[PDB]
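*Asks:* Below you'll find the structure I mean.
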Amino acid sequence: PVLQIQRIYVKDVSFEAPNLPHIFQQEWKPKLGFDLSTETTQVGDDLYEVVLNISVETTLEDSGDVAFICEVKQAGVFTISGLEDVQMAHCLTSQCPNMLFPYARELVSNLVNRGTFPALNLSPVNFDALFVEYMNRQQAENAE
Amino acid sequence: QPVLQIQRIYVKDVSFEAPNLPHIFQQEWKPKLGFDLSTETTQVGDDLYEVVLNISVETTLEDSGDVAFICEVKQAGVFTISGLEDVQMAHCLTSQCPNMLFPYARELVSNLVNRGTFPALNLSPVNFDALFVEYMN
Amino acid sequence: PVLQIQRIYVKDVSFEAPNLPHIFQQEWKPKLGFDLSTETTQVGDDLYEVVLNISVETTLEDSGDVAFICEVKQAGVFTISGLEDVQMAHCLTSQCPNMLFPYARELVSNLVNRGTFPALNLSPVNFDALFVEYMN
Amino acid sequence: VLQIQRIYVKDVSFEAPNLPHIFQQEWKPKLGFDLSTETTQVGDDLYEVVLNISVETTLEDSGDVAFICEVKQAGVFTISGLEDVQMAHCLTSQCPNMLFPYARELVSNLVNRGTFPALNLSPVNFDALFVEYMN
Amino acid sequence: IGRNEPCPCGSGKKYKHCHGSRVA
Amino acid sequence: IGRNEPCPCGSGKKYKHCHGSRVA
Ligand SMILES: [Zn+2]
Ligand SMILES: [Zn+2]
């Protein structure tokens, strides 16, 4: 019946480029490591804080040196109500994370640019798939 | 003839933390700002120096002591500098350059704070010559 | 079936604060005017440039004076292929504009702050809704 | 006395007409840089100093405009206790000089947004615009 | 003549969207 | 273990500025 976005904010941000400025002397042959996960917390009546955790690490291959590492905790407070257990699970692990992704994308993008590295625009992520992992991992725990 | 050129401006490290969200948003916004600053230089080539501006910012709410947010920025730049006497060069590396880097760091701090949806924080101008007089002694 | 982001950039930007610094003495009772629109252009094989147009004007109610006016033309080039006419229409008028919005939001907030006005973070736009207004 | 009361932007403009195709040309940039300042007394001992910066970059082997950026960076200063000449230097050199790095960062910021290679305006000798004044 | 300035010719358009365009 | 987390060695250093550094 109701899904409303109350507030979008960042809880934690980190960007590091340890090997500057010499790393810019190496051949830009980037190898991208991308980690992602989500977590929810009830913060009030029908109020949930959904947090999208994104970790990105880029290294140059013909050297292994780290170009930059970027970790972001993008969050949003949502008003959610009127959903069956499964509908709600999909909303918290897919729908909401998906609304927060583009904001995290831009944050990562912004930080990478500040290090003067070539643009990094995270490719779209299918959260439905993460939702399926949640289910499957639950059909496993509830079955012990 | 002396020369001072900007080769590159980049960020070496950034950190922004908002521990007590979203509940901190319920307290009365009575901010107490802690601001730390420092600079460091390193020659990275012939006439090439990397000047680094370190800025640390911590804001707490007074009637609770809770941390609203912590933000640390390591703003840097590679400059081409040559033709200056020991004193002239020291002023250039501890005042001139850091001063060119400041507005960049300022914008990064404001950008991050706004992302935590906290009211705007635009660091006040810093008189780096005060940091030069200290360096000399 | 494909959807990739090739490049995100701004084509046009404008920020104006006509009545400074005196406007800073009026009581900050803001009236926000917000206009939005999108447009697409095929720029190659399976390459489309999607443009998000954002217009924002803030006036102070107790006098009508303009505090600031900000216009942004945020764009991006996407590789899109393998979608039925409807699917593609949704992707060009909702999906892509949606990916560009937070960038434009950041730019508007960034410029507004440079004018030392209180923070302005545009609220989320449901583009799937602006897609319906398109089929009509 | 010389104190900075507030630093703000009065006007900003960034345009890159030939996107996205211009990104296919060889990046052989030709930079056009225009600058000027103007002062206005806005109160007792209160002056608004405005730094006007215009930057236009074109690619030489085509002449096409990569981007044009115009900025009107200003600040309100509390100034007092200076003879006519010292005051003139303060308004046309000292103050504009305090404002420059902020304008530099703005140009830099906008250029980045267009995904063009970084542009960090070289330092400007404002004492020169002071001399031009006197003359 | 500024980019954001009204174009000299009562167009209503900003000078950059009228007589100041660099659209090749 | 996040880059910002407190390094698991009570240095007070952040993981990334202590045992997690990647400088070279
Ligand atoms: Zn005209
Ligand atoms: Zn350690």
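Chain E is numbered as in Swiss-Prot; the shown residues are, in order, 876-899.
For all residues, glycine too, the Cβ spot is worked out from N, Cα and C.
Feature annotation from Swiss-Prot assigns Zn(2+) binding site to E:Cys882, E:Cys884, E:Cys893, E:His894. One entry in Swiss-Prot concerns the mutagenesis experiment E:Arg878 to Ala. Its note says: Binds zinc, unable to bind secB. Mutagenesis annotation in Swiss-Prot: E:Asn879 to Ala, described as Binds zinc, unable to bind secB; the structure shown retains the original residue. Annotation of the mutagenesis experiment E:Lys888 to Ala in Swiss-Prot: Binds zinc, still binds secB. Annotation of the published mutagenesis E:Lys889 to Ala in Swiss-Prot: Binds zinc, unable to bind secB; the original residue is retained in the structure shown.
Could you give the neighbours, burial and distances for every feature on this list?
*Replies:* According to DSSP, E:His894 (Zn(2+) binding site) is assigned to coil rather than to any helix or strand. Sequence-distant contacts (6 or more apart, same chain, Cβ under 8 Å) of E:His894 (Zn(2+) binding site) comprise E:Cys882, E:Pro883, E:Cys884, E:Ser886.
Annotation note: E:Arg878 (mutagenesis position) sits in a coil segment as assigned by DSSP. Around the Cβ of E:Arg878 (mutagenesis position), the same chain contributes E:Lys889, E:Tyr890, E:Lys891, E:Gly895, each under 8 angstroms and 6 or more positions distant in sequence.
The Cβ of E:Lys888 (mutagenesis position) has 14 neighbouring Cβ atoms from other residues within 10 Å, across all protein chains displayed.
Secondary structure from DSSP puts E:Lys889 (mutagenesis position) in a beta strand.
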*Asks:* How many Å separate the Cα atoms of E:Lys888 (mutagenesis position) and E:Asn879 (mutagenesis position)?
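*Replies:* With distance taken Cα to Cα, E:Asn879 (mutagenesis position) is 9 Å from E:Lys888 (mutagenesis position).
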*Asks:* Do me a favour and check the Cα-Cα span between E:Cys893 (Zn(2+) binding site) and E:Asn879 (mutagenesis position); whole Å is fine.
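*Replies:* Cα to Cα, E:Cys893 (Zn(2+) binding site) and E:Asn879 (mutagenesis position) are separated by 11 Å.
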*Asks:* Which chain neighbours of the Zn(2+) site, leaving out E:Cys882, E:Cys884, E:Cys893, E:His894, have a Cβ atom within 8 Å of the mean position of the site's Cβ atoms?
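*Replies:* Everything else in range on the chain: E:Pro883, E:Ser886, E:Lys888, E:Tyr890, E:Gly895.
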*Asks:* Around E:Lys889 (mutagenesis position), how many other C-beta atoms are within 10 angstroms of its C-beta?
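*Replies:* That number is 21.
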*Asks:* If you count other C-beta atoms within 10 angstroms, which of the binding-site residues E:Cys884, E:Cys893 is the most crowded?
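*Replies:* Selected residue: E:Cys893.
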*Asks:* Which recorded positions (E:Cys882, E:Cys884, E:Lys888, E:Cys893, E:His894) come close to chain D, taking a Cβ gap under 8 Å as close?
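*Replies:* Filtering E:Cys882, E:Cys884, E:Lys888, E:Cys893, E:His894 for a Cβ under 8 Å from chain D leaves none.
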